[PDB]
Amino acid sequence: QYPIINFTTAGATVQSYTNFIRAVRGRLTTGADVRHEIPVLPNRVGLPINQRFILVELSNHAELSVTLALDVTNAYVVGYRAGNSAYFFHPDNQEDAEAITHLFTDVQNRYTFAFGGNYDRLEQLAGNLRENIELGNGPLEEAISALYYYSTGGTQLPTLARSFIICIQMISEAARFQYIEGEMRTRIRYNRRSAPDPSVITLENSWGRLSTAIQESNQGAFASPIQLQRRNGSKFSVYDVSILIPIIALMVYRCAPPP
Ligand SMILES: Nc1nc2nc(C(=O)N[C@@H](CCc3ccccc3)C(=O)O)cnc2c(=O)[nH]1
Ligand SMILES: Nc1nc2nc(C(=O)N[C@@H](CCc3ccccc3)C(=O)O)cnc2c(=O)[nH]1
(Lines of atoms letter the chains of each structure in order from A and count residues from 1; the text may use other names and numbers.)
(Lines give C-alpha, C1' and ligand atoms only; values in the text may rest on other atoms or scores of the structure.)
(Ligands and ions follow the chains in the order given, each with its own letter.)
Protein backbone atom coordinates (compact mmCIF):
# COMPACT_ATOMS: atom_id res chain seq x y z
CA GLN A 1 0.00 0.00 0.00
CA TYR A 2 2.45 2.66 1.26
CA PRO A 3 5.45 3.54 -0.98
CA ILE A 4 8.73 1.70 -0.29
CA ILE A 5 12.24 3.11 -0.75
CA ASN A 6 15.17 0.66 -0.62
CA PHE A 7 18.70 1.34 0.64
CA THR A 8 21.60 -0.93 1.45
CA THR A 9 24.73 -0.24 3.48
CA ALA A 10 26.38 -3.10 1.54
CA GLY A 11 28.85 -1.38 -0.81
CA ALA A 12 27.16 1.99 -0.19
CA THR A 13 28.64 4.96 -2.03
CA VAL A 14 28.08 8.73 -2.03
CA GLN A 15 25.95 8.27 -5.17
CA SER A 16 23.80 5.40 -3.85
CA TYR A 17 23.15 7.30 -0.59
CA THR A 18 22.37 10.51 -2.54
CA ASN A 19 19.89 8.58 -4.73
CA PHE A 20 18.29 7.16 -1.57
CA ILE A 21 17.84 10.51 0.22
CA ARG A 22 16.48 12.10 -3.00
CA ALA A 23 13.93 9.29 -3.31
CA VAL A 24 12.89 9.66 0.36
CA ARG A 25 12.34 13.42 -0.11
CA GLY A 26 10.34 12.71 -3.29
CA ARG A 27 7.98 10.41 -1.37
CA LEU A 28 7.72 12.76 1.62
CA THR A 29 6.75 15.94 -0.30
CA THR A 30 4.00 16.36 -2.91
CA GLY A 31 5.34 19.57 -4.51
CA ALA A 32 2.17 21.44 -3.44
CA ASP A 33 4.01 23.64 -0.94
CA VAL A 34 7.30 25.44 -1.67
CA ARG A 35 8.19 28.62 0.23
CA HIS A 36 11.34 30.70 -0.40
CA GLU A 37 12.59 27.76 -2.53
CA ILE A 38 12.18 25.35 0.44
CA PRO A 39 9.59 22.51 0.23
CA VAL A 40 7.12 22.02 3.08
CA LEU A 41 5.86 18.59 4.17
CA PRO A 42 2.10 17.81 3.94
CA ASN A 43 -0.17 19.39 6.55
CA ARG A 44 -1.46 16.75 9.00
CA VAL A 45 -4.88 18.49 9.06
CA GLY A 46 -7.19 16.57 6.70
CA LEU A 47 -4.44 14.28 5.39
CA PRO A 48 -5.99 10.93 4.38
CA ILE A 49 -4.59 7.83 6.13
CA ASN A 50 -3.71 6.15 2.78
CA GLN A 51 -1.17 8.98 2.27
CA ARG A 52 0.23 9.18 5.83
CA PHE A 53 3.32 6.95 5.71
CA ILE A 54 6.31 5.89 3.65
CA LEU A 55 8.41 2.77 4.16
CA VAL A 56 12.19 2.66 4.17
CA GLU A 57 13.56 -0.85 3.65
CA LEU A 58 17.13 -1.03 4.93
CA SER A 59 19.37 -3.94 3.97
CA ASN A 60 22.97 -4.62 5.01
CA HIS A 61 26.11 -6.63 4.14
CA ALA A 62 25.04 -9.24 6.75
CA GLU A 63 22.05 -10.02 4.42
CA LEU A 64 19.52 -8.72 6.95
CA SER A 65 16.61 -6.36 6.31
CA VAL A 66 14.45 -4.06 8.46
CA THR A 67 11.66 -1.71 7.35
CA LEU A 68 11.23 1.71 8.98
CA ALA A 69 7.91 3.55 8.81
CA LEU A 70 8.04 7.34 8.45
CA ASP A 71 5.20 9.81 9.00
CA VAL A 72 5.12 12.06 5.90
CA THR A 73 4.09 15.15 7.90
CA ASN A 74 7.38 15.31 9.82
CA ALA A 75 9.61 12.41 8.59
CA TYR A 76 9.25 10.92 12.11
CA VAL A 77 10.32 7.28 12.43
CA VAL A 78 7.24 5.77 14.13
CA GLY A 79 8.46 2.17 14.23
CA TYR A 80 9.97 -0.74 12.34
CA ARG A 81 9.39 -4.28 11.06
CA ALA A 82 11.92 -7.11 11.29
CA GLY A 83 10.61 -10.38 9.82
CA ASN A 84 7.66 -11.61 11.91
CA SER A 85 7.69 -8.73 14.44
CA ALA A 86 6.89 -5.01 14.36
CA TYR A 87 7.70 -2.42 17.01
CA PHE A 88 6.23 1.07 17.41
CA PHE A 89 7.29 3.92 19.69
CA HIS A 90 4.76 5.04 22.30
CA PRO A 91 2.58 7.44 20.28
CA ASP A 92 2.51 11.13 21.29
CA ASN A 93 -1.28 11.47 20.77
CA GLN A 94 -4.50 9.57 19.90
CA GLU A 95 -4.32 10.45 16.16
CA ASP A 96 -0.80 9.03 15.81
CA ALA A 97 -1.85 5.97 17.87
CA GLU A 98 -4.72 5.29 15.44
CA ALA A 99 -2.42 5.91 12.46
CA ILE A 100 0.10 3.16 13.36
CA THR A 101 -2.71 0.53 13.30
CA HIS A 102 -2.55 0.94 9.48
CA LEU A 103 1.12 -0.14 9.39
CA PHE A 104 2.53 -3.67 8.96
CA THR A 105 -0.99 -5.16 9.21
CA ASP A 106 0.13 -8.62 7.98
CA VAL A 107 2.81 -9.00 10.70
CA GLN A 108 2.41 -11.84 13.24
CA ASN A 109 3.64 -9.93 16.31
CA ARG A 110 2.72 -6.28 16.99
CA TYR A 111 4.40 -4.40 19.84
CA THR A 112 4.18 -0.85 21.11
CA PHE A 113 7.15 0.31 23.20
CA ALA A 114 6.29 1.89 26.54
CA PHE A 115 8.74 4.70 25.65
CA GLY A 116 8.39 7.51 23.10
CA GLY A 117 10.82 7.88 20.21
CA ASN A 118 12.23 11.41 20.67
CA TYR A 119 16.02 11.88 21.05
CA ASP A 120 15.78 12.81 24.75
CA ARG A 121 14.10 9.49 25.64
CA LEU A 122 16.33 7.46 23.30
CA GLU A 123 19.53 9.06 24.66
CA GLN A 124 18.40 8.19 28.22
CA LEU A 125 17.96 4.53 27.21
CA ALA A 126 21.19 4.40 25.15
CA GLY A 127 23.22 5.89 28.04
CA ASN A 128 24.80 8.25 25.49
CA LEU A 129 23.97 11.60 23.92
CA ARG A 130 23.89 12.14 20.14
CA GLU A 131 27.24 14.01 20.47
CA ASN A 132 28.88 10.70 21.53
CA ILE A 133 27.20 8.31 19.07
CA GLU A 134 29.20 7.65 15.90
CA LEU A 135 27.47 7.98 12.52
CA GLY A 136 28.43 6.60 9.11
CA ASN A 137 27.97 3.54 6.93
CA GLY A 138 29.54 1.22 9.54
CA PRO A 139 27.25 2.45 12.35
CA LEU A 140 24.22 2.08 10.03
CA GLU A 141 25.29 -1.45 8.95
CA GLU A 142 25.50 -2.40 12.65
CA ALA A 143 22.24 -0.59 13.52
CA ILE A 144 20.32 -2.65 10.93
CA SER A 145 21.64 -5.91 12.47
CA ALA A 146 20.79 -4.69 16.00
CA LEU A 147 17.19 -3.83 15.01
CA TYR A 148 16.86 -7.19 13.21
CA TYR A 149 17.95 -9.28 16.23
CA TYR A 150 15.95 -7.43 18.93
CA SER A 151 12.94 -9.82 18.98
CA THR A 152 15.17 -12.87 19.65
CA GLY A 153 17.00 -11.26 22.61
CA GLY A 154 20.34 -10.62 20.89
CA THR A 155 20.07 -6.84 21.24
CA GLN A 156 20.22 -5.03 24.59
CA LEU A 157 17.95 -1.99 25.08
CA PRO A 158 20.83 0.57 25.12
CA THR A 159 22.11 -0.88 21.80
CA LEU A 160 18.58 -0.72 20.31
CA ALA A 161 18.17 2.93 21.41
CA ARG A 162 21.60 3.84 19.98
CA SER A 163 20.67 2.05 16.74
CA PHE A 164 17.44 4.08 16.44
CA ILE A 165 19.46 7.30 17.00
CA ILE A 166 21.78 6.29 14.11
CA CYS A 167 18.87 5.46 11.74
CA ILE A 168 16.89 8.62 12.54
CA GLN A 169 19.84 10.93 11.83
CA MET A 170 21.06 9.16 8.69
CA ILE A 171 17.58 8.96 7.15
CA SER A 172 15.16 11.53 8.62
CA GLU A 173 17.65 14.30 9.49
CA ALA A 174 19.48 13.81 6.19
CA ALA A 175 16.12 14.13 4.39
CA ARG A 176 15.27 17.31 6.36
CA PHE A 177 18.68 18.98 5.92
CA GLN A 178 20.91 19.05 2.82
CA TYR A 179 23.67 20.01 5.27
CA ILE A 180 23.24 16.80 7.30
CA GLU A 181 22.96 14.76 4.09
CA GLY A 182 26.32 16.32 3.08
CA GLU A 183 27.88 15.35 6.42
CA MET A 184 26.73 11.74 5.90
CA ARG A 185 27.99 11.73 2.27
CA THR A 186 31.45 12.73 3.59
CA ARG A 187 31.45 9.88 6.15
CA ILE A 188 30.47 7.40 3.42
CA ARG A 189 33.04 8.76 0.90
CA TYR A 190 35.96 8.11 3.27
CA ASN A 191 34.38 5.19 5.21
CA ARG A 192 35.12 7.05 8.44
CA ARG A 193 32.65 6.95 11.31
CA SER A 194 32.31 9.96 13.63
CA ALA A 195 29.85 11.49 16.08
CA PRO A 196 27.86 14.54 14.87
CA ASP A 197 29.52 17.90 15.55
CA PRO A 198 27.65 20.91 17.08
CA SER A 199 26.54 22.19 13.64
CA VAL A 200 24.61 18.94 13.08
CA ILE A 201 23.21 18.79 16.65
CA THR A 202 21.98 22.41 16.67
CA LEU A 203 20.32 22.05 13.24
CA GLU A 204 18.49 18.92 14.46
CA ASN A 205 17.39 20.70 17.64
CA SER A 206 16.23 23.77 15.68
CA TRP A 207 14.26 22.14 12.82
CA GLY A 208 10.83 23.09 14.20
CA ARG A 209 11.95 26.60 15.17
CA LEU A 210 13.60 27.21 11.78
CA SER A 211 10.47 25.94 9.98
CA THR A 212 8.24 28.26 12.02
CA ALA A 213 10.57 31.28 11.65
CA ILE A 214 10.71 30.85 7.85
CA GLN A 215 6.95 30.36 7.50
CA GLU A 216 6.07 33.27 9.84
CA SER A 217 8.77 35.56 8.36
CA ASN A 218 8.11 38.95 6.83
CA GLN A 219 9.13 38.34 3.19
CA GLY A 220 11.89 36.01 4.45
CA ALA A 221 13.07 38.23 7.33
CA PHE A 222 12.92 36.70 10.82
CA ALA A 223 11.29 38.70 13.63
CA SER A 224 13.70 37.05 16.07
CA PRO A 225 17.15 35.66 15.16
CA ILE A 226 17.90 31.95 15.64
CA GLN A 227 21.24 30.91 17.13
CA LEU A 228 22.98 27.95 15.52
CA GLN A 229 26.49 26.58 16.04
CA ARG A 230 29.47 26.14 13.71
CA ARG A 231 31.55 22.92 13.58
CA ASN A 232 33.87 24.32 16.29
CA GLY A 233 30.89 25.14 18.56
CA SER A 234 30.98 28.92 18.00
CA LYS A 235 27.60 30.65 17.71
CA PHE A 236 26.29 32.35 14.58
CA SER A 237 22.93 34.05 14.08
CA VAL A 238 20.32 33.37 11.40
CA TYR A 239 18.24 36.44 10.47
CA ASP A 240 16.77 35.34 7.15
CA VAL A 241 15.58 32.38 5.09
CA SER A 242 18.22 33.18 2.41
CA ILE A 243 21.15 31.62 4.29
CA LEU A 244 19.06 28.47 4.99
CA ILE A 245 18.14 27.64 1.36
CA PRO A 246 21.32 25.48 0.88
CA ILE A 247 20.96 24.04 4.43
CA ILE A 248 17.30 22.99 4.87
CA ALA A 249 15.72 20.61 2.34
CA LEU A 250 12.29 20.13 3.97
CA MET A 251 10.20 22.04 6.52
CA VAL A 252 7.42 20.82 8.80
CA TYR A 253 4.10 22.61 8.16
CA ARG A 254 3.66 25.36 10.78
CA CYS A 255 1.26 27.94 9.29
CA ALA A 256 -0.54 28.84 6.05
CA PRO A 257 1.54 30.83 3.53
CA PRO A 258 0.62 34.56 3.34
CA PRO A 259 -1.09 35.74 0.06
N1 LIG B 1 11.66 8.44 16.24
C2 LIG B 1 12.06 9.65 15.87
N3 LIG B 1 12.48 10.55 16.78
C4 LIG B 1 12.89 11.78 16.44
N5 LIG B 1 13.28 12.63 17.41
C6 LIG B 1 13.71 13.88 17.12
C7 LIG B 1 14.06 14.78 18.14
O8 LIG B 1 13.88 14.48 19.32
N9 LIG B 1 14.40 16.01 17.68
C10 LIG B 1 14.79 17.28 18.36
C11 LIG B 1 13.87 18.48 17.96
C12 LIG B 1 12.35 18.26 18.11
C13 LIG B 1 11.76 17.32 17.03
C14 LIG B 1 12.05 17.51 15.67
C15 LIG B 1 11.51 16.63 14.71
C16 LIG B 1 10.69 15.58 15.11
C17 LIG B 1 10.40 15.39 16.47
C18 LIG B 1 10.94 16.25 17.43
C19 LIG B 1 15.06 17.22 19.89
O20 LIG B 1 14.09 17.30 20.67
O21 LIG B 1 16.26 17.14 20.23
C22 LIG B 1 13.75 14.26 15.77
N23 LIG B 1 13.34 13.39 14.76
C24 LIG B 1 12.92 12.15 15.09
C25 LIG B 1 12.50 11.24 14.11
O26 LIG B 1 12.49 11.51 12.91
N27 LIG B 1 12.07 9.97 14.51
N1 LIG C 1 3.78 10.16 14.11
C2 LIG C 1 4.38 10.67 15.17
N3 LIG C 1 4.87 11.93 15.14
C4 LIG C 1 5.47 12.48 16.21
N5 LIG C 1 5.94 13.74 16.12
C6 LIG C 1 6.57 14.35 17.15
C7 LIG C 1 6.99 15.68 17.00
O8 LIG C 1 7.57 16.29 17.90
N9 LIG C 1 6.54 16.26 15.86
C10 LIG C 1 6.72 17.67 15.45
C11 LIG C 1 8.09 17.87 14.79
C12 LIG C 1 8.33 19.30 14.25
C13 LIG C 1 8.55 20.36 15.35
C14 LIG C 1 7.66 21.44 15.45
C15 LIG C 1 7.85 22.42 16.43
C16 LIG C 1 8.93 22.32 17.32
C17 LIG C 1 9.82 21.24 17.22
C18 LIG C 1 9.64 20.27 16.24
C19 LIG C 1 5.58 18.00 14.46
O20 LIG C 1 5.27 17.13 13.63
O21 LIG C 1 5.05 19.13 14.56
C22 LIG C 1 6.72 13.66 18.36
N23 LIG C 1 6.24 12.33 18.46
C24 LIG C 1 5.62 11.75 17.41
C25 LIG C 1 5.12 10.44 17.47
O26 LIG C 1 5.20 9.75 18.48
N27 LIG C 1 4.50 9.90 16.34
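Throughout, chain A uses Swiss-Prot numbering, with the displayed residues spanning 40-298 in order.
Method reported for this entry: X-ray crystallography, 1.4 Å.
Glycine is treated like the rest: Cβ placed from N, Cα and C.
Shown in sequence order, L109, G156, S211 are the residues of the chain, 6+ apart in sequence, with a C-beta less than 8 angstroms from the C-beta of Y115 (active site). In the three-state DSSP scheme, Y115 (active site) is classed as strand. Feature annotation from Swiss-Prot assigns active site to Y115 (among others).
For the recorded site, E212 (active site), the DSSP three-state label reads helix. The Cβ of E212 (active site) has 22 other Cβ atoms within 10 Å, all protein chains considered. Feature annotation from Swiss-Prot assigns active site to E212 (among others); the stated evidence is similarity to another entry.
For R215 (active site), the same-chain residues lying six or more positions away in sequence with a CB closer than 8 A to its CB are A114, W246, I287, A288, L289. If you look up Swiss-Prot, you'll see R215 (among others) marked as active site, on the strength of similarity to another entry.
What Swiss-Prot lists as AMP binding site is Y115, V116, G156, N157, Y158, and the listing cites experimental evidence.
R83 to A appears in Swiss-Prot as a mutagenesis experiment; the accompanying note says: No effect on the toxic activity but suppresses the vascular leak syndrome. The secondary structure of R83 (mutagenesis position), as reduced to three states from DSSP, is coil rather than helix or strand. A sphere of 10 angstroms centred on the C-beta of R83 (mutagenesis position) encloses 16 other C-beta atoms.
Quoted from Swiss-Prot for the published mutagenesis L109 to A or M: No effect on the toxic activity or the vascular leak syndrome.
Record note (Swiss-Prot) on the mutagenesis of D110 to A, E or N: Suppresses the toxic activity. A simple way to gauge crowding: the CB of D110 (mutagenesis position) has 21 other CB atoms within 10 angstroms, across all the protein chains here. In the three-state DSSP assignment, the secondary structure recorded for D110 (mutagenesis position) is strand.
One mutagenesis experiment catalogued in Swiss-Prot, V111 to A or M, is accompanied by this note: No effect on the toxic activity or the vascular leak syndrome. Taking the Cβ of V111 (mutagenesis position) as reference, residues of its chain lying under 8 Å away and at least six apart in sequence are, in sequence order, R66, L67, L80, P81, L86, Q90, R91, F92, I93.
For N132 (mutagenesis position), applying a Cβ distance below 8 Å and a minimum sequence separation of six or more within one chain yields no residues. Under the three-state DSSP scheme, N132 (mutagenesis position) falls in the coil class. Under its mutagenesis entries, Swiss-Prot includes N132 to A with the note: No effect on the toxic activity but Suppresses the vascular leak syndrome.
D110, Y115 are the recorded positions among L109, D110, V111, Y115, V116, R215 whose C-beta comes within less than 6 Å of an atom of ligand 2, given in sequence order. Using a 10 Å Cβ-Cβ cutoff, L109 (mutagenesis position) registers 25 neighbours. Secondary structure at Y158 (AMP binding site), taken from DSSP and collapsed to helix, strand or coil, is helix.
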